[PDB]
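Working notes for the structure below.
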Amino acid sequence: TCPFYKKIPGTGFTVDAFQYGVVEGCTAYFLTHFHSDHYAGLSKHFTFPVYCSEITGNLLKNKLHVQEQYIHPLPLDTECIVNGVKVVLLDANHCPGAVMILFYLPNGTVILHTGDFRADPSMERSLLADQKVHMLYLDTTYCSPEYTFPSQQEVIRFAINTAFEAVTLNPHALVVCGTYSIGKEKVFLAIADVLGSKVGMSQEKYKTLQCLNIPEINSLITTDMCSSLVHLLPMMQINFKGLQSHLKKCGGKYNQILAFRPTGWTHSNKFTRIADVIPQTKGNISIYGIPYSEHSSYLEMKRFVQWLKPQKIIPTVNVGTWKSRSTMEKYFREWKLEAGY
Ligand code: NI
């Protein structure tokens, strides 16, 4: 059944709750972003109101074929009324179109649901600065102190320098980047840019990217693989077998592959710096795992919560085991005592 942490008290609202059939008493279904564990269950047959960002609305229409009359996009950073309740959508710093949702309850309670987010100090100067938030439904993906990672900026610098050096040394090298969802577009766009190439991809992926309102996108991507030296492939194919196979397909236009796998966290983060990363190599193929995250580090999450000073925290990630629940609740109390709220 629909879990309590997907329900907004005092409303008929649910968040990211599309796989339970009809939720008894739900008058509006919000969708934070277009990732499959969140939209799971939506289709052309859905006949309730869906509230979301413009970009998420483009993806629902074009990729899932949800009918237009049930899609209600809202602009960001704007006070809106939905079934008699004031809401605001804020940028979540996750994937394109991803939002956090502020609900202003008739009784005076204010609730923030983060969806999936990467906490940033820039959020401290949004509409969140303007009033008190009583309850926080929090993206706790990496809520443990072992989870450190570099800035997105540091990671992109590393990838750009690496790719540029490789291709300038060998003009017959191919660069490949893995993907399995929206998000992390900076990785492959920044590399294609330093190399003066467009990124080549399947028709399905090109369609997905054309929904995202990225400026000048027609200048940066293409379905013509042969004219491109940065290819995108399914993440599943980013391994030595899948890459040798792929290399055959290019007809001796290339003799070397340099491939990037943008992972979340991986335990080499507890030892190694970004400057010190190395690839796995077999033959003329090298694969780099780069820790490009679109979720908060432990320290980023801690800072955001200690700034906001909520009265109650409701985790939305890692809630399935008692040991994870109990560990998270321990960090929350530490944070509150350290900061004095
Ligand atoms: Ni997500």
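Swiss-Prot numbering applies to chain A: residues 700-1040, in that order.
Header says: X-ray crystallography, 1.8 Å.
Quick reminder: no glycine exception, Cβ is built from N, Cα and C everywhere.
Record features (Swiss-Prot):
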{"type": "MUTAGEN", "residues": "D838 to N", "note": "Impaired nuclear focus formation, reduced interaction with PIAS and increased sensitivity to cisplatin"}
{"type": "MUTAGEN", "residues": "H994 to A", "note": "Impaired nuclear focus formation, reduced interaction with PIAS and increased sensitivity to cisplatin"}
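The least crowded of the mutagenesis positions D838, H994, judged by other CB atoms within 10 A of its own CB, is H994. Annotation note: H994 (mutagenesis position) sits in a coil segment as assigned by DSSP.
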